[PDB]
Structure formats: structure tokens, C-alpha cells
Amino acid sequence: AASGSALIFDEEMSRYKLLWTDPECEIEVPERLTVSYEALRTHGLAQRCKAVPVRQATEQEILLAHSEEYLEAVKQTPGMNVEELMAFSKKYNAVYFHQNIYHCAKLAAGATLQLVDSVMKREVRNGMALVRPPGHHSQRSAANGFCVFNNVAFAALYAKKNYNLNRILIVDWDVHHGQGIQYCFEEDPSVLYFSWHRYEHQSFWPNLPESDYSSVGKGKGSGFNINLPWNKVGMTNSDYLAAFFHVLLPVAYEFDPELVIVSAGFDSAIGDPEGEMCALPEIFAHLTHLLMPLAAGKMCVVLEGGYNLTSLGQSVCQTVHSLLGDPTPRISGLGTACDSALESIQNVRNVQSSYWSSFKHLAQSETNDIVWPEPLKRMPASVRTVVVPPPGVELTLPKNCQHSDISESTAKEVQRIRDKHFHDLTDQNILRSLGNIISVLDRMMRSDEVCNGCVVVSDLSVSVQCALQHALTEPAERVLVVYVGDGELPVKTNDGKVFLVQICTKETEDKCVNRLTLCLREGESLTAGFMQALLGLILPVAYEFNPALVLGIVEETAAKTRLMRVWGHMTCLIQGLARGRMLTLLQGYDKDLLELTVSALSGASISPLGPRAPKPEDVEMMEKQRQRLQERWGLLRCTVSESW
Ligand SMILES: O=C(CCCCCCC(=O)Nc1ccccc1)NO
Ligand SMILES: [K+]
Ligand SMILES: [K+]
Ligand code: NA
Ligand SMILES: [Zn+2]
């Protein structure tokens, strides 16, 4: 199984620049590459990636996406003087040429192909190519928007041809629309293109009607092009995450790509003079993290734009941190997307409802100078995951996992807690597990040596009570509890410090807004239903709640239901919260569930779900939960609110 993250970079790509006055092009500078690599070096991140050399894309590889006429014309630019390069540049929109840009364009494209090969050959899990010139605007026969050749279109075409892939996801989170990519794949159902972009009702460059939400693809490709236009500037973390939870992720997990390619322009970040958005560099840690469970982790991140040298370096670092598996930063202050964003989101969801299961209930009425704080450090835990199996059970752990050793003080605390709240308890196995829970929690909370943990337990109520209560003291300001099982737990949600997600079998009305109860009907559609709940309900609320610790709980009766085909996906996605600090209590020994839990907790790749559609009874149940909760938890909203 693949390990490591590739970093593809070469300083030759900084050796072309603009040679005449052009206020429109002067932002695209060599230093974008320099500053990004050096930020990766400053933070120790480049040193932890597998350096993979660049190469030239061959003529045959260029012709996968471009015409002979356009290649032949670009092939002449190395012989041109400055006057001739100016004349040639003026034939295109917002692009400049330089004696060395053809060379660099072949390197940017070859670097991307190097990244695809490394990932697809399983030499690395994932990676990032830091390239110039960018590519997502270039077209079959035109340079455009600082782009000469379409680096990301190459990668998907090349991955199709040489690895016989049937499903490729391209995510373009650059602030501009990648119209070159859209045109390349508009008729192709094998490539799903998603782009958000500043649009402002078509007044923002490149000013194209087909960058609107109504362009869904053409022909056999209808439904595999998704445009989310931003019609105001100032979009925040909340807007970007609303886009992911309510548009991109439901479609991406249903598509089930075999490879993910990211057109990663960071001009969508705060401070950028082109984007004028307000999302913090830390959001890219989460945009990367939320997509990493797809395609068994096979993700190729390719640099596009980004022009504020400061937010550029920080956003590159946040992305590579997540590719390397470092713990995600906590995102505070999340809430409803703004009204303009909710309008764009509801519009794209409505036009896409003809094509995607997650949105299908919408189709009929029966169914429905700028400055910001420096990012904190993101250091991997010495031991990522600690595991406490039943006594005697030895298991093969991934290289970054360990078994627990109850201390003397810990043992005194269990006696104290025993001598207050469970006085008639002497079952020295339970008392061992309570020492295990406290020992694990103290390593998670106090030390940065250990990130998360999993403890197998016998008695739920005493273990849950001591886990939760021990977390609340020694401050964990807020605790998210995720319980798979029936019955009521010793968990009080009447103070705002605990949010409880319960996935159960009995349909029970819940009364207050700090509890989300999901009764999913039994059957084969249960896997699709849980995934829809996870992306569209659980993750929006959890992200807004912003817990300091996550407590997972699985009762023994549920440990062999179809609902635990998704346990790995939830465990990976839920580590976007609380900087990955999650304690899981498994009731009873299940060898596989404990293996899967530890695997996901440790950051391993997880198997795809493959293939369908969920029961309409479940969709109605979930939308009733959204109605009940979205006034309190605005990140749940995916429509504009009713004005009174
Ligand atoms: O980042 C990019 C390319 C940016 C496209 C060029 C912007 C168009 C423009 O008109 N820019 C401008 C002109 C004058 C003054 C300031 C900006 N794609 O992802
Ligand atoms: K974009
Ligand atoms: K397509
Ligand atoms: Na021009
Ligand atoms: Zn851009």
C-alpha cells in the first residue's frame, strides 16, 4: 500500500517573466514559485516529501489536448525577440510570452504527468506539483489567462489513456473559472469537473455565459460539469464549506472517482488582489482533507493561480500538511453561507437534480493591505493512534500506532471516581477500561505525542460517563459525541458543551437543537443514506460546533450492520474536527471493526465504497432534520432563507 507524498518542483519554471508594461499580466511573477517552495522548506514540509524530478511533456502528450497548429505556433516563440513576443501575445487574452515560456510550459505539463505516474504507480499516496505557467484556462488552440498548455487536462487525458481509468474527478478551487478544462471534457462522462469561481453575474473575467451554473455538460457528458459561480466577493470559510458539503462532496462520493486531480489556485484565499475573497489559508487544509478519502487517497494537486505572496505560501503549506496527514487546524466562527452563496448553491443543486442522486428529491414536490493571523503549527503526533484491545489480543498495528500501562495517579483517579459515582462496582475489567480511557485521553489532551485512540470496552454507560466527564474537566470546551446504537446514554446536552449525533434503528423524536438523531431504514440503500447524512447533516453541524474532542461510540448490537461499511469514511472525515483528537469506544471485540477503526484513525487510505441511491423515506427524514436544525446551525443551509 502506498506511502508518502510527492513534491514536484523545479526552479527552471521561475525563469520566464513579463518583459513589457501590462497591468493586466504583471501579477503573474516568478516569485510565486520561489515563495511557495521556500515556505514549504521553512516549515519542514518539502523535506518530508518525495522529490520527483520534472520532465518535458512530449509532443505526443501535448497533442492529447492541443492542436498541431497551436503547438507549432507556440514552438516558434523561443526564437522570437521582444517585439515579436508582444505581437504574438496580443493574439490571445490576458497572456504574455517569453523566450523561455515554451520550455517552461513543457515542464509544467511534464511535472503534472510525473505526479500522475508516481501516484498511479503507487510510488506515493498523493502529491503536489508546483508549476508555472498555470494551465486551466488554456484551450485546444489558444493560450489564455497566463496559461499556455492545460496541465490538468493533460493529467486526466494521460491517466485515461495509460491507466484505463473510467472516472476522474477534477476539482478547480482557483478563484477563476477553468473554461479550458470545461471545454475539454464537456462531452465526456468519464471526467467530472467542478469549479467555483468569482463570476459577479458574468462581469468578472473571463466574462463567459457558459461559466454559469446552467452549464452542466453536453451530450453523454450532461451532469459531469458543475459550475458554482460566486456573484459577490468576500466569500468566507463558511461559503467554501457550504459549497463542499452541499454540492461537491455529495456528487464526488456518488461519482466514486478512481483518481482526484486538484486545480489548486490559491487566489481564492484572503488577501488575493484577483479573488478578493476572505477564506483563510487554513480552509485549504480542510478542502484537501475532505477529498482525501476518495480514490483510496490518490490525489494529484496541481498549482494554478495565487498572487498574494503571503497567503500563497501559507495556503500551499496548509495543503501539503494535509497531504502528509498532519492534523487539521480548528476552524472557528463558522455559520451560514451568505445569501448570494446560498442562491448560487440552491441554483446549481436545482439544475443538477436531473443527474445526481443526492439532489434528486429536489425535482418533485412530493420529495421536496489585508492582514490576518499567522496559522498555528501543524505537527504530527509522535504516536498518531493508541489502541487498547481486550487483554491478550495482540494485533499487527500500522507503523504509527501503539498499545496503551495504567499509571499510579491514573489508578488513584479510577479509585476516586469509583468511590463517588459507581460505588457498588468491582468488576476489575471495567475498572481496567476506565484506567485505559483516562490514560488515553490524558495522552491525547495533555501531550502532543498522541493524536487519537481507540479503546475496546464491555460496559457502555460507565465507560461513556467517565470518558465524557474526564474530557470536560481538564478543559475540552466542547465535545462532539457520535453514537451508533440504540438507547439513551449518560450524556446531557442541555448546556451547549456537548452535541450528540446518534445513528439508531428506532425512530425517536428529538426535542432540542443539540442533538441529531438519524433513524435509517434497514436494507441495501442504507450505505447511500448514511453517506448522505454524513456530508449533508453531520459534517456541517460538527464543523460549526467546532469541538475540542470527538467521542465515538459503537454499541455491540450494531458492530455488524451495513452501517459500518462507512465507519472508515466517517472516521477519516470526522478527523477534520478537534485537530484529529478522537476517542472511539467499541463495545465488544470485533476484529475487523477494530482493524478498520485503527486504520482510519491512523490516517491510512480506505477502500472506496463503489456503487447508488437512498430510500426516499430516509431523504425525507434527513431533510426534516435539516429543517429542525438549520436555524440554529446555519452551515446546514443549502437554500436562501424565507424573509418574513
Ligand atoms: O489566475 C488566473 C489568471 C488570471 C486572469 C487575468 C485577470 C484578468 C484581468 O483583467 N486582470 C487585471 C487587469 C488590470 C488590472 C488588474 C487586473 N487563473 O486561475
Ligand atoms: K475554479
Ligand atoms: K465531463
Ligand atoms: Na493583451
Ligand atoms: Zn485564478
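Indices start at 1 and increase along the chain as displayed.
Determined via X-ray crystallography, 2.1 Å.
Cβ atoms here come from the backbone N, Cα and C positions, even for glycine.
Neighbour list (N93 (mutagenesis position), Cβ cut-off 8 Å, at least 6 residues apart, same chain): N144, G145, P206. Quoted from Swiss-Prot, the note on mutagenesis experiment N93 to A is: No effect on steady-state kinetic parameters.
If you look up Swiss-Prot, you'll see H137 marked as active site, proton donor/acceptor, on the strength of experimental evidence. In this structure, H137 (active site, proton donor/acceptor) belongs to neither helix nor strand by DSSP; it is coil.
What Swiss-Prot records for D174, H176, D267 is Zn(2+) binding site, and it gives experimental evidence as the kind of evidence. Look at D174 (Zn(2+) binding site): DSSP puts it in coil. Around the Cβ of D174 (Zn(2+) binding site), a 10 Å sphere holds 28 further Cβ atoms from the protein chains shown.
In the three-state DSSP reading, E274 (mutagenesis position) counts as coil. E274 to L appears in Swiss-Prot as a published mutagenesis result, with the remark: Affects substrate specificity, diminishing N(8)-acetyl-spermidine deacetylase activity by 20-fold and enhancing acetyl-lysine deacetylase activity by about 100-fold.
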Entries of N93, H137, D174, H176 (recorded positions) sitting next to ligand 5, with Cβ under 6 Å as the cut-off: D174, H176
Cα separation, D174 (Zn(2+) binding site) to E274 (mutagenesis position) (Å, whole number): 11
Same chain, 6+ residues apart, C-beta under 8 Å of the C-beta of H137 (active site, proton donor/acceptor), given in sequence order: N144, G145, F146, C147, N150, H176, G178, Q179, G180, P206
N93 (mutagenesis position) - helix vs strand vs coil (DSSP): strand
Check: same-chain CB within 8 A of Zn(2+) site center, minus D174, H176, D267: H136, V175, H197, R198, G265, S268, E274, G275, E304, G305, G306
Proximal but sequence-remote residues of the same chain as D267 (Zn(2+) binding site) (Cβ under 8 Å, at least 6 apart): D174, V175, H176, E274, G275, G305, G306, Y307, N308
Recorded positions whose CB lies under 6 angstroms from ligand 2, from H137, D174, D267: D174
